[PDB]
Amino acid sequence: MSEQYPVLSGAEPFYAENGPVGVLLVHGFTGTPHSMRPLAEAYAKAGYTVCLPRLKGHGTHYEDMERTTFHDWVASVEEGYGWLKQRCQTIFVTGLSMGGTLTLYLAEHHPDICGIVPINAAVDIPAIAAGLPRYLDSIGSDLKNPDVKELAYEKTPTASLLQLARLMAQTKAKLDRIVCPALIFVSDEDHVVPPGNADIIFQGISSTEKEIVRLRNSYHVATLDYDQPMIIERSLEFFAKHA
């Protein structure tokens, strides 16, 4: 039931108690809080209360991850949402890749969320269905800047890919439940999540305030990539406008 490996250095969750407006930040599949930490730190510095959880089975070992289901990942984010709810009158959610999937999922089940900022969020990855081994060699970090050292698992359990697929299917099916304002980031040259996902989301949600922001200087892991500053800056403008 519980993780058998210790939390990796750099993968620790981040909390900051500040003002009555809160931001939940969700990292991606096989990733860790590291991928979201510069965003989380920038938002805390700006006065927002911040919750950046570590998804169960993540930031330890891929053998731990293999033992989890998507319900465990949903639970980590529901717990972080709960933490903010006990402290904040206004709550926004943002996330990278599956973190974006989970941002959408949370907004589909909680109408009180005041806005979402999905970043290369994933609701359909046809490569999963197309593609044996218990663990796949993880693909290198899809980052335009080669100097960044993303903290992510070096192997991906195939059983976990199935979990990701089911989560995405449920999330995609319920997109029309979302009505809160949406700021949707997409890397034109995302080599992991097809960029058309941004439009599945834009068209699928029922929100009246929505836009897509195309990032032209980043690959998949945009939160750590050259476009990081713009992600942070526009996200802060978004939070202020809707708080």
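Residues 1-131, 138-249, in that order, are what chain A shows, numbered as in Swiss-Prot.
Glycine is treated like the rest: Cβ placed from N, Cα and C.
The Cβ of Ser97 (active site, nucleophile) has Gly28, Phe29, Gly31, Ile119, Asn120, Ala121, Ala122, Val198, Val199, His226 as same-chain neighbours under 8 Å, each 6 or more residues away in sequence. Look at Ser97 (active site, nucleophile): DSSP puts it in coil. Residues or ranges marked as active site, nucleophile by Swiss-Prot: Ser97.
In the three-state DSSP scheme, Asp196 (mutagenesis position) is classed as coil. The active site, charge relay system feature in Swiss-Prot is assigned to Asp196 (among others).
The active site, charge relay system annotation in Swiss-Prot covers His226 (among others). The number of other CB atoms found within 10 A of the CB of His226 (active site, charge relay system), across every protein chain shown, is 25.
Per Swiss-Prot, substrate binding site is recorded for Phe29, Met98.
Among the mutagenesis entries in Swiss-Prot is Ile145 to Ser, noted as: 62% and 38% reduction in hydrolase activity for 1-oleoylglycerol and 1-lauroylglycerol, respectively. The DSSP secondary structure for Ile145 (mutagenesis position) is coil.
Around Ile145 (mutagenesis position), taking its Cβ as the centre, 12 other Cβ atoms fall within 10 Å, counting all chains. The annotation that Swiss-Prot gives for the mutagenesis experiment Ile145 to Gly reads: 18% reduction in hydrolase activity for both 1-lauroylglycerol (1-LG) and 1-oleoylglycerol (1-OG).
For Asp196 (mutagenesis position), the same-chain residues that are 6 or more apart in sequence and have a Cβ closer than 8 Å to its Cβ are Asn120, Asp148, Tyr225, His226, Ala228. In Swiss-Prot, the entry for mutagenesis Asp196 to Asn states: Loss of enzyme activity. The structure shown retains the original residue.
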Euclidean Cα distance (Å) for gap endpoints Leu138 and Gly131, 6 residues missing: 9
Chain-internal residues, separated by at least six, CB under 8 A from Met98 (substrate binding site): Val26, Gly28, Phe29, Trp73, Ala122, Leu170, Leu173
